[PDB]
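This report refers to the structure that appears directly beneath it.
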Amino acid sequence: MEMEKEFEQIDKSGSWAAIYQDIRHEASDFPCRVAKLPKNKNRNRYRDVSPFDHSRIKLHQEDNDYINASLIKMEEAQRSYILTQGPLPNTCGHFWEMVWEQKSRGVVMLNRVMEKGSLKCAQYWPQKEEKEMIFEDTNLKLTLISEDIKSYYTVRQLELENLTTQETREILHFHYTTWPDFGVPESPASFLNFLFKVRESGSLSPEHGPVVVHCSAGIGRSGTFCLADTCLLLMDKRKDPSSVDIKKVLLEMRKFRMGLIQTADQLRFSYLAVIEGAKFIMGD
Ligand SMILES: [Mg+2]
């Protein structure tokens, strides 16, 4: 596998940091004027992580249309993703409104609500079956139906109800619960099993709206998920899989949301996930 030879050379030369900084230097920049409006200040978790105007998701209800979320539409791979920040206490209703309006089936979460005693994300879904959540601002109800706690991740079934129409929909919550407090997982095996489970559910298929992916900023861990899924699609689709250049794919994704992949170790981890996944899907 050509990508494996490249990985070995980068590892042997200790070049991960230099390659990562090259990506940062080459990354696109586009305006984010809506995100910077004063009325949206309290809708952004981090002042330096904003959606581009050209790719931002717009809310559809009769009120401010702004959410810190971006549509990443990968043309060659024929995949779309919504990457969003971890919801804030005051944006949980907006988050579920987005899920509803975009017709998503799956939400992918790659962090814990609290990590090393610091808040990373609001508790935007119910922890107990008998304590459903009502979002009065966007007129939505959310109930935990079932939970499957596995060794390295959890899959939940939720019921999201539009209280204005009484229509209900099933949402699958894919929660990777064991990403280390510092650095990346040592092996990508559980991350790949997680990705495969998301794929099998139909949450990434064209028959639904885009999967909604978040971490805390919605760019680092989130980026690894989208980058790995897209590169695996390209390797399986292209006539010559040795042409897949993860760096080029990442630069393409960064045209739709800034900052995807936030460290050199996340970059290395993405390559490692794509290599191991391709060995299983395509042959070793
Ligand atoms: Mg109970």
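Heads up, header says this was done by X-ray crystallography, 1.4 Å.
Using N, Cα and C of the backbone, Cβ positions are placed for all residues, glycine too.
Noted in Swiss-Prot for the protein shown:
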- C215: active site, phosphocysteine intermediate (ACT_SITE)
- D181, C215, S216, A217, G218, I219, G220, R221, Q262: substrate binding site (BINDING)
- 3-277: domain 'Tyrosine-protein phosphatase' (DOMAIN)
- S50 to A or D: No phosphorylation (MUTAGEN)
- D181 to A: Substrate-trapping mutant (MUTAGEN)
- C215 to S: Catalytically inactive mutant; abolishes sulfhydration (MUTAGEN)
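Taking the features listed in Swiss-Prot, we show where each one sits on the structure.
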residue	record	Cβ neighbours (10 Å)
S50	mutagenesis position	22
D181	mutagenesis position	8
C215	mutagenesis position	25
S216	substrate binding site	22
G218	substrate binding site	27
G220	substrate binding site	19
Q262	substrate binding site	19
Rounded inter-Cα distance in Å - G220 (substrate binding site), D181 (mutagenesis position):
14
Just to verify a number: CA distance, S216 (substrate binding site) to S50 (mutagenesis position), in angstrom, no decimals.
13
What does the structure give for the C-alpha distance between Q262 (substrate binding site) and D181 (mutagenesis position)? Integer Å is fine.
15
What's the CA-CA gap between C215 (mutagenesis position) and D181 (mutagenesis position) in angstrom, rounded?
13
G218 (substrate binding site) and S50 (mutagenesis position), distance between Cα atoms, whole Å:
10
In DSSP terms, helix, strand or coil for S216 (substrate binding site)?
coil
May I ask you to report the DSSP-based helix, strand or coil state of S50 (mutagenesis position)?
coil
